[PDB]
Protein chains: 6
Amino acid sequence: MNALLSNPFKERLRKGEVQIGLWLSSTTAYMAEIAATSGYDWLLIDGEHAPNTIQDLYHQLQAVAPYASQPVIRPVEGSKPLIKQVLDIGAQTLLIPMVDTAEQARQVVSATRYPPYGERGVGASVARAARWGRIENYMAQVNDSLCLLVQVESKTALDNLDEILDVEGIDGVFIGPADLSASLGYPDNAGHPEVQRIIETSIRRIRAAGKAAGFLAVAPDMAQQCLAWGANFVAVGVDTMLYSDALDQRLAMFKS
Amino acid sequence: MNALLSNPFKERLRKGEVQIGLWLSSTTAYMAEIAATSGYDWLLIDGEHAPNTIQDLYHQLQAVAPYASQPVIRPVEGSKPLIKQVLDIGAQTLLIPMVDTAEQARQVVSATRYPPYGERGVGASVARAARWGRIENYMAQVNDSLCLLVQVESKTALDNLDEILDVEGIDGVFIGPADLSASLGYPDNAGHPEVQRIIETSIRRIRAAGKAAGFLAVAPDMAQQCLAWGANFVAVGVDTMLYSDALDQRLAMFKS
Amino acid sequence: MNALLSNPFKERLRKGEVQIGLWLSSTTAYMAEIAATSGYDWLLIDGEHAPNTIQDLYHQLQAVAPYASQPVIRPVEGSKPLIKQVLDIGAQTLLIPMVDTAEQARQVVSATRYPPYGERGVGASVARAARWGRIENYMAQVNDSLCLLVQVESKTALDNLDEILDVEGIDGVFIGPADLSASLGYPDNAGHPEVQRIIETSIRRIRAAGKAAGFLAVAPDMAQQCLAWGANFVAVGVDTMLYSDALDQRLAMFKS
Amino acid sequence: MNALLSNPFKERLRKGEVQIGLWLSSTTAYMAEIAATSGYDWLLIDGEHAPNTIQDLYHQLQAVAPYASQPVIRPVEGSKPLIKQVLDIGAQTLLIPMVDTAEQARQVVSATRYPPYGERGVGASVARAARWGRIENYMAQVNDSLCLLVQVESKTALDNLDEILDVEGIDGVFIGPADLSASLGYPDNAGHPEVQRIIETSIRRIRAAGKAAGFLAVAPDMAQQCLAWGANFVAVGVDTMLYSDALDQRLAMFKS
Amino acid sequence: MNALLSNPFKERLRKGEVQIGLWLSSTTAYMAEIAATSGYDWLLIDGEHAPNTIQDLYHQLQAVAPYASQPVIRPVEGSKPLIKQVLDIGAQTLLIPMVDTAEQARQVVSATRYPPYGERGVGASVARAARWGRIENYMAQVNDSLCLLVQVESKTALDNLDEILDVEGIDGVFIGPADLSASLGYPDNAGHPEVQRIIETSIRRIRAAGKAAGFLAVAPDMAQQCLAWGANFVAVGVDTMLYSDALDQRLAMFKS
Amino acid sequence: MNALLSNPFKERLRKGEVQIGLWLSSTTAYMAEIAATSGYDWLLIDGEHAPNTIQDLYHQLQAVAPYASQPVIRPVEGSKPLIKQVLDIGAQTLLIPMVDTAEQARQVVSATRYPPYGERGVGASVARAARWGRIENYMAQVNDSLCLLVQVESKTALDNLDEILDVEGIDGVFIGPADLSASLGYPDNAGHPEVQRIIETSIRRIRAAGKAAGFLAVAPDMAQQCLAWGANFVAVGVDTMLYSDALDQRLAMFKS
Ligand SMILES: [Mg+2]
Ligand SMILES: [Mg+2]
Ligand SMILES: [Mg+2]
Ligand SMILES: [Mg+2]
Ligand SMILES: [Mg+2]
Ligand SMILES: [Mg+2]
């Protein structure tokens with residue numbers, strides 16, 4: 001097998017390319033493989049808001065591996081040890097929740113990088129990340145193939161957006177509209193013109209800074225709008241929601 | 001908790017009532033609970049064509065238990081020991097594949113009944129089926145609450161349909177259109193007029209014999225047609241197919 | 001299904017009713033279901049002193065769901081991300097260990113509330129807590145249906161007991177005799193007059209603040225005593241201890 | 001490690017010693033370890049009436065391995081492949097259900113022995129049975145350390161008892177009184193006034209033919225009786241029953 | 001994704017290429033993936049002599065899927081329902097143990113084929129075999145991409161070897177030295193001149209019929225010999241044996 | 001069962017005996033048992049750089065329990081709650097990563113001791129640590145049987161080595177050469193020509209302060225050297241590395 005790491009999601013992001021994603025929220029490797037057969041550009045394995053253990057995450061990576069869709073892992077939080085776990089299992093693209101400050105953003109980057117630059121503990125070289133040694137010179141190759149995406153989803157984070165965007169090692173900034181809406185004084189209502197204005201300017205600011213801009217839009221109209229605004233890693237649904245809706249729609253054909 | 005067993009699916013079947021179902025093919029308790037929130041009348045936990053162990057089946061029963069949707073279990077085959085396993089875990093409604101003869105149908109019934117009448121081994125009385133003893137006089141109550149559905153899905157089985165329909169202990173006969181189509185000399189094409197004619201007469205014969213008639217129709221048009229013909233336990237989709245289709249439909253909105 | 005949240009444990013607690021409970025310590029969904037058939041008022045699913053993963057917790061919730069006994073979840077610690085995980089899986093009643101200050105208690109409340117009331121990140125809409133959107137207006141209903149119980153189980157905690165009892169959003173204070181005893185310099189001797197004294201006074205003070213008073217007593221004598229002292233959410237047993245004792249007692253009939 | 005096979009259960013059986021046992025019915029490795037700390041002489045890991053997979057059986061063997069209590073495995077049925085599976089995982093004592101004829105008993109014996117004497121499939125050096133080759137000359141050692149117990153628990157099996165007792169390789173004959181009573185036309189109450197005699201005579205006949213005699217008696221009164229009669233491998237409880245009873249008993253102190 | 005079935009193992013086999021393989025005996029997806037990074041031509045996932053459930057088999061397939069090594073699945077026995085399960089999860093190459101007669105061999109082929117060609121029940125359309133409908137015209141493509149290997153590993157099997165080699169649908173015949181040796185009256189002594197002789201003649205006869213000839217040799221000397229004799233699907237190791245030996249060899253450097 | 005705690009690893013450490021170890025990196029109970037049959041002195045169950053959940057850790061302890069090899073658990077980090085979890089499951093020897101200061105070392109020691117001396121949460125009588133109460137006076141016995149090893153593997157930790165060595169309750173100090181080399185500015189090649197001296201001096205300093213000295217050396221040449229220097233708990237391989245190498249070596253015989 002190949003001795004070079006590659007991260008196709010990162011490669012595409014660097015080329016400015018638009019990547020269409022789906023949230024995977026069931027924790028199950030069975031459904032992750034099924035979802036991978038759809039051909040989304042990326043799949044967000046949600047270790048934050050679905051009850052995934054580190055083993056569930058591992059199994060979902062193994063499930064999607066031979067398919068074209070690229071996995072992105074969101075851990076429970078961007079702490080040193082939880083980041084350590086997901087990087088060692090060979091998650092090359094991370095989405096980190098609740099990044100509110102440039103200092104938090106620098107600490108997240110430090111957690112992903114080995115000494116000199118960061119604080120990542122050594123051990124991937126004999127784990128899935130270096131494919132048990134088949135990846136030669138893993139410590140030398142790794143930074144170029146790691147892709148780091150941070151969520152800006154509070155009023156504090158928007159206030160700090162420029163500082164965060166200037167942090168070395170951050171590849172993209174993701175806006176989660178429902179948390180942001182809540183924090184801005186409009187809980188349960190991202191549809192308010194103030195919120196929409198903030199979302200649009202924030203996306204444009206992220207792209208203007210040369211970084212990738214991300215979004216989750218479960219309403220296709222909102223997804224089209226964020227794409228128009230320049231978001232270029234956009235998740236367009238949550239698998240469990242698509243599932244439940246499909247189930248309801250089929251059943252409705254037979255019930256009065 | 002209650003000392004009486006009840007099988008609402010059987011109660012409704014006895015009353016002639018139409019019951020709308022969905023196949024569950026992921027093996028996962030996580031998705032089974034999600035599907036149960038839809039409100040289908042029944043959910044077919046497929047131990048035949050999805051890789052369910054006896055524990056997967058157990059977990060899916062525990063998942064759906066507090067919801068209104070009634071579970072129906074299909075084992076890998078209707079052998080004595082596999083039937084034994086699923087009855088002891090408290091699956092009160094079974095769908096048995098590949099029942100081709102009245103003798104096979106009698107043997108299936110014998111597998112579900114304790115001595116005098118049948119060959120079921122004792123032990124449920126301390127298992128999930130009798131809720132570890134909370135169900136009093138389980139051996140006396142049980143037959144009235146067990147619901148047995150058999151699949152007629154070959155040319156041999158159709159030839160034997162009258163004999164099968166006269167077998168004591170059989171509550172319903174299910175027609176699987178794709179196996180039947182194959183066996184009738186039309187593989188991959190249930191849409192042939194010969195096959196449709198056989199399906200319609202078979203449904204009408206089953207109802208004319210006072211038994212419930214079942215069908216799986218993944219095309220809603222076919223489901224409506226089988227309902228019109230008198231099928232009264234009709235599965236109208238496979239959850240994994242509904243899932244994949246929903247995923248494809250969402251993605252298509254963003255890809256040219 | 002039902003679109004409304006309810007919390008029977010919390011309604012009873014608010015009425016000042018005595019609720020008799022049991023610790024579940026095996027991690028197993030299989031034993032959780034068996035225990036639920038006893039009809040204890042509540043079952044404490046122990047994620048602190050038994051090796052439960054978030055998945056084990058989930059499966060135990062699924063197991064007890066159809067039965068009348070109400071689940072309570074104790075996480076390994078009361079941190080923001082661990083509280084997030086248990087809320088999202090739909091645990092409506094939490095027992096939080098080692099709450100030592102009014103500040104820690106406020107932080108715990110904040111971890112359970114969405115903006116503006118706290119720090120809880122959204123995502124329960126696409127998870128078990130909101131039954132995948134079947135619970136309508138979850139964000140609006142949720143605070144009413146969440147029951148928070150905090151453990152006062154150190155010397156520091158006792159010093160701050162009045163300050164803790166004044167924290168809005170705390171429904172009950174639970175005295176942990178094993179940790180408290182040790183904290184006081186009487187490890188493994190909770191029966192000491194000095195400890196029994198402090199337990200009694202602590203219980204009366206909790207109730208005097210209009211909050212529920214909780215306790216675990218593995219000795220029935222002690223359980224009746226703490227009930228006489230005013231404790232109204234009282235766990236009276238640990239299931240693994242009851243198992244071991246029952247097995248020993250049966251064996252001893254044939255070894256003597 | 002130790003290169004010798006030993007079977008303390010079989011050695012004590014051969015000495016005619018009385019061995020006191022407990023059914024393990026939860027399928028869980030967690031409860032199997034807890035139960036092993038009681039020091040029963042044997043623990044019956046029930047793969048017939050509890051929903052154990054071969055993996056669950058493996059994990060319960062691993063759990064109990066360091067304790068004094070000797071494991072006995074009952075598979076779902078005594079087929080060649082299912083006996084092959086449980087022998088390969090290092091189950092050295094088997095309890096086989098539904099052995100109704102001498103021809104069946106011979107076929108079970110052959111399934112436990114390698115060719116050319118029997119039909120056990122050869123591959124134990126790549127499994128736990130030979131501790132991955134740490135047991136030297138496993139194929140030489142294995143017959144002497146394997147203990148075969150069959151269940152005679154039907155009318156037909158009773159009619160065939162003498163003949164079954166003449167089959168070489170059977171170490172013990174187990175009578176299940178609830179199965180036999182059902183088979184004799186007494187569904188539940190277990191051993192009725194009518195079949196006590198039929199049971200006693202059998203126990204005495206079994207011991208008379210130089211074989212061990214087995215029984216499960218969940219009533220201590222009945223267990224004393226069967227021992228008085230000559231039964232020397234007697235299971236005296238079912239762990240899930242002992243659990244439920246103990247939970248009920250502790251709770252009744254507070255609903256009193 | 002790709003809508004076409006292919007079987008690289010089968011294409012190579014048809015070309016008469018030598019394919020070097022490894023037994024996987026741990027049941028673990030974790031070790032299966034590690035093994036796949038070695039680049040053996042094939043990996044034998046052993047459901048006969050290791051305690052694999054259908055789920056363990058599934059997870060091992062998912063693990064090795066992205067790597068070049070091609071999986072082969074051996075079920076616990078070659079029965080119709082066990083073959084059904086492994087085909088449906090998408091195992092394209094099967095190794096069937098203990099095929100003793102031309103009749104058994106025909107039955108195995110029939111178990112792998114849909115009507116009119118055999119008895120296989122439909123349902124792979126909604127399973128991993130057809131990648132949930134992403135493989136278009138599965139029913140039409142499938143026979144071409146299925147590779148059947150049968151074990152000739154008893155005296156009965158040898159007597160019927162020519163009849164077995166004449167069965168249409170068999171791609172390869174595998175000689176099992178452990179079972180064959182025992183069947184011949186030389187258990188645990190496959191090295192006996194009489195056995196080595198019969199292995200050699202058997203290999204030449206297999207190849208003479210235009211079928212592939214298979215073998216497992218845990219001794220490299222024997223492996224080279226069987227290759228020299230004409231065997232072209234040759235497993236050369238059992239992964240758990242290689243693990244144990246490697247661990248012993250490292251330890252021995254510090255114990256001597 | 002035996003009511004006394006013992007820690008053979010700690011007893012031998014105290015005697016200054018040399019103990020030879022192996023890293024267990026696969027997370028699987030199946031491989032842990034196989035590895036235990038080699039008779040290494042100790043086996044490091046790696047919960048920091050392999051994706052172990054607390055349940056995986058539990059199952060590997062259960063697997064190795066009856067063998068002579070002594071288990072050592074490394075948790076993801078040495079936080080209070082994670083040390084609480086692993087102590088409660090009966091891990092009596094801990095290896096704690098990233099111990100950089102004396103204050104950290106004191107905080108780790110306190111996390112291992114009950115109040116009022118430390119801050120370990122009290123609940124071991126409802127867990128495996130006290131074998132569910134079969135270990136009498138566990139709280140009395142526990143300090144003497146717990147063995148605490150800390151990792152000093154960074155520039156800061158090195159600067160602080162004397163002070164760390166002065167902390168009471170630390171039984172051994174482990175040096176990880178790849179982490180330290182990275183921290184000192186040598187990413188990979190592990191221990192470079194430049195840091196051998198820094199390593200040797202540390203090993204001698206550790207033993208000089210009356211503590212045990214630890215090392216992982218995957219190169220046998222380096223392992224002999226560190227032993228020559230005074231290291232007395234030395235891991236000499238990583239099981240997944242030994243596996244991969246052995247697989248490669250066997251395969252190379254046929255790609256030759
Ligand atoms: Mg968010
Ligand atoms: Mg069918
Ligand atoms: Mg406590
Ligand atoms: Mg029986
Ligand atoms: Mg063989
Ligand atoms: Mg390190």
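Cβ coordinates are placed from backbone N, Cα and C, and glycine is handled just like the others.
Record note (Swiss-Prot), mutagenesis C:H49 to A: Loss of 2-keto-3-deoxy-L-rhamnonate aldolase activity. The unchanged residue is displayed. Applying an 8 A CB threshold to same-chain residues 6+ apart, the list for C:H49 (mutagenesis position) reads C:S25.
Residues annotated as active site, proton acceptor in Swiss-Prot: C:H49.
Here the residue is the original one, while Swiss-Prot reports the published mutagenesis C:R74 to A with the comment Loss of 2-keto-3-deoxy-L-rhamnonate aldolase activity. Using a 10 Å radius centred on the Cβ of C:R74 (mutagenesis position) and all shown protein chains, the other Cβ atoms total 25.
As annotated by Swiss-Prot, substrate binding site applies to C:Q151, C:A178, C:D179. Counted within 10 Å of its Cβ, the other Cβ atoms near C:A178 (substrate binding site) come to 23, all protein chains included.
Sequence annotations record features per position, and here Swiss-Prot assigns Mg(2+) binding site to C:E153, C:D179 based on experimental evidence. The Cβ of C:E153 (Mg(2+) binding site) has C:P97, C:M98, C:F174, C:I175, C:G176, C:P177, C:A178, C:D179, C:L180, C:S183 as same-chain neighbours under 8 Å, each 6 or more residues away in sequence.
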Maximum Cα-Cα separation (Å), residues C:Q151, C:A178, C:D179 listed as binding substrate:
12
Cα-Cα separation of C:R74 (mutagenesis position) and C:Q151 (substrate binding site), in Å?
10
At a 10 Å cut-off from the C-beta of C:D179 (substrate binding site), count the other C-beta atoms across all protein chains.
25
Once near-sequence residues are set aside, which residues in the chain of C:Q151 (substrate binding site), 6 or more away, have Cβ atoms under 8 Å from its Cβ?
C:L95, C:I96, C:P97, C:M98, C:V99, C:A157, C:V173, C:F174, C:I175, C:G176, C:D179
List those of the recorded positions C:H49, C:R74, C:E153 whose Cβ lies under 6 Å from any atom of ligand 3, in sequence order, or write none if there are none.
C:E153
In DSSP terms, helix, strand or coil for C:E153 (Mg(2+) binding site)?
coil
Among C:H49, C:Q151, C:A178, C:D179 (the recorded positions), residues with Cβ under 8 Å to chain F, listed in sequence order:
C:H49, C:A178, C:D179
